[PDB]
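Written out below as structure tokens is the structure these notes cover.
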Amino acid sequence: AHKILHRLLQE
Amino acid sequence: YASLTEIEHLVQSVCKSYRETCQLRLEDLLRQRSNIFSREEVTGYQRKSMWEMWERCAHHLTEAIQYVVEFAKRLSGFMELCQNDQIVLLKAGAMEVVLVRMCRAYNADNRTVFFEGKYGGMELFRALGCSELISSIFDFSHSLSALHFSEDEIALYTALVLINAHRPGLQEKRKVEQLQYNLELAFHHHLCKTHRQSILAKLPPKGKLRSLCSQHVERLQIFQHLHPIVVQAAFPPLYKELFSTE
Ligand SMILES: CC(=O)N1CCN(c2ccc(CN(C3CCC3)S(=O)(=O)c3ccccc3)c(F)c2)CC1
């Protein structure tokens, strides 16, 4: 998978 | 920042942010130094498949990176940057911070690193098939060990490793330049007050950390080529986003 950072930052 | 009060507020803010995201406490890491892998266990680690050993290391690295993300999230000034730049900084910086963070879990007296509940040497990672990368990292940790970093110093240096204005892809370079400067002012102020400015000339270059991250990616691409299904099936998503670049 990918685009994990975005999810981690928005939380 | 136009006063010592403000800069000293930044110092403490950054230290506090590191404390709340250090993953493993310094006390805990020191209290486990006599807990070293036996030769039976070492031989067991060496007899593990290359792909499982890569998988375990990838999992632990990714776990470590999550705490670097949270450090960054709690870092004064970082969340006010646009997320594009937050992602540019973390893509290029996360691994580096972890490499610097790793010297706390490294024992210079016997040359062992804390890994899966015990301390082990370079030979513990022989199954990976990337001897140079391992030696380099162990040497990198060994030379940081020689500086006897305090927790405060670690925090400020890692903040500066993360907040680097010269990363390609930054849309707000000037904003990142300003943050860096303030963190640099804080770091140097702390070192001045604490009579520790001598370590400045002993910090390794920006090129050294980059050389270590470059190597990590090289070796992954070689492993990726041999076990592409394991990378897809068995590696952490965040690891692949940061390093696999497919
Ligand atoms: C915060 C803290 O103190 N810790 C303890 C050390 N911990 C750790 C991380 C990665 C590796 C694995 N890697 C290095 C260690 C020598 C090999 S690595 O991620 O750089 C790597 C992964 C895959 C291939 C080669 C190296 C490892 F063993 C431990 C991170 C968390």
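The residue numbers of chain B are those assigned by Swiss-Prot, with the residues present covering 264-509 sequentially.
Method reported for this entry: X-ray crystallography, 2.2 Å.
From the backbone N, Cα and C atoms, a Cβ is placed for every residue, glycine too.
What Swiss-Prot records for B:269-508 is domain 'NR LBD'. Quoted from Swiss-Prot, the note on mutagenesis experiment B:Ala327 to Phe is: Completely abolishes transcriptional activity. According to Swiss-Prot, the mutagenesis experiment B:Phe378 to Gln carries this note: Completely abolishes transcriptional activity. Per Swiss-Prot, mutagenesis B:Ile397 to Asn is noted as: Nearly abolishes transcriptional activity.
Within the same chain, residues at least six positions away from B:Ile397 (mutagenesis position) with a Cβ under 8 Å of its Cβ are B:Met385, B:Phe388, B:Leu391.
With respect to their backbone Cα atoms, B:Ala327 (mutagenesis position) and B:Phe378 (mutagenesis position) stand 12 Å from each other. Take the CB of B:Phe378 (mutagenesis position) and look out to 10 A: across all protein chains shown you find 17 other CB atoms. A simple way to gauge crowding: the CB of B:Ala327 (mutagenesis position) has 19 other CB atoms within 10 angstroms, across all the protein chains here. DSSP classifies B:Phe378 (mutagenesis position) as strand under the three-state reduction.
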